[PDB]
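Below: one structure, written as structure tokens.
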Amino acid sequence: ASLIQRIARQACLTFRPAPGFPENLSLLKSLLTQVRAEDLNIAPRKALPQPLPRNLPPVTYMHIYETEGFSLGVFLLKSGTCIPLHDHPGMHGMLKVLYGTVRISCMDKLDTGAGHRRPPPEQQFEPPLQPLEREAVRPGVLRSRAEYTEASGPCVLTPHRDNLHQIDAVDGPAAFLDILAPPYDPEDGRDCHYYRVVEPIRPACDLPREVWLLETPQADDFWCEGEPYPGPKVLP
Ligand SMILES: [Cl-]
Ligand SMILES: [Fe+2]
Ligand SMILES: [Mg+2]
């Protein structure tokens, strides 16, 4: 069986904390470490002649397989693009770079269910906050920023750690195979929401670093469309 098919089988077994989950997650990570662009029939892509249409998607998605337990697919970023900061509520995540370089910034929202965690009213922000914006801004933590190439191992996130991240293409196009479990499902309250860091105007700090996060629609210059998957087909 192809590698992508064995990834799907192991993912199905891994995602259905149950007994044996940590060992299964380890086996899945080992399989993803092995994945190469050619295993998916994808050739690495270089920058397009940048007289590019404004209707051209900055990012595209190849669907491979999705169940109630997990989703498996490939995101392909054009030059100079990014998948902006977003969350994966109650989800595990695991991705492997296929070509190019991406910068992955990892953050977490602090739990604010108990209330009263708005910024100090006297604190001011770069592009000042609208009243509705300030009412919604909540604290978070910037945990890491790192560059990943096809030689790097998988980048992994859990429901409770590194659950927010941004993925920027560095010095050219890039692509990664992504596994999410459970998949996004608005019907179950698992929305793919976007966030923007707001910078306070009060005259640096090492990571981990306190940040202020605001839920927002994705940036105007970002959207993702599907394109055909050319690799080995995955079956049940
Ligand atoms: Cl490009
Ligand atoms: Fe993500
Ligand atoms: Mg190679």
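Residue numbering for chain A follows Swiss-Prot, covering 7-22, 31-217, 224-256 in order.
Note: Cβ is positioned from N, Cα and C throughout, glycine not excepted.
Here is what Swiss-Prot says about this protein:
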type: BINDING; residues: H100, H102, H179; note: Fe cation binding site
type: MUTAGEN; residues: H102 to A; note: Loss of enzyme activity and iron incorporation
For the Fe cation site built from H100, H102, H179, further residues of that chain with CB within 8 A of the site's CB center: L99, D101, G107, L171, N177, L178, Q180, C206
Distance [Cα-Cα, Å, rounded] between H102 (mutagenesis position) and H179 (Fe cation binding site): 9
Residues satisfying Cβ distance under 8 Å from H179 (Fe cation binding site), sequence separation of at least 6: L99, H100, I118, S119, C120, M121, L171
Distance between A224 and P217, Cα atoms (Å), gap of 6 unmodelled residues: 10
Filtered recorded positions, from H100, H102, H179, whose Cβ is under 6 Å from an atom of ligand 3: none
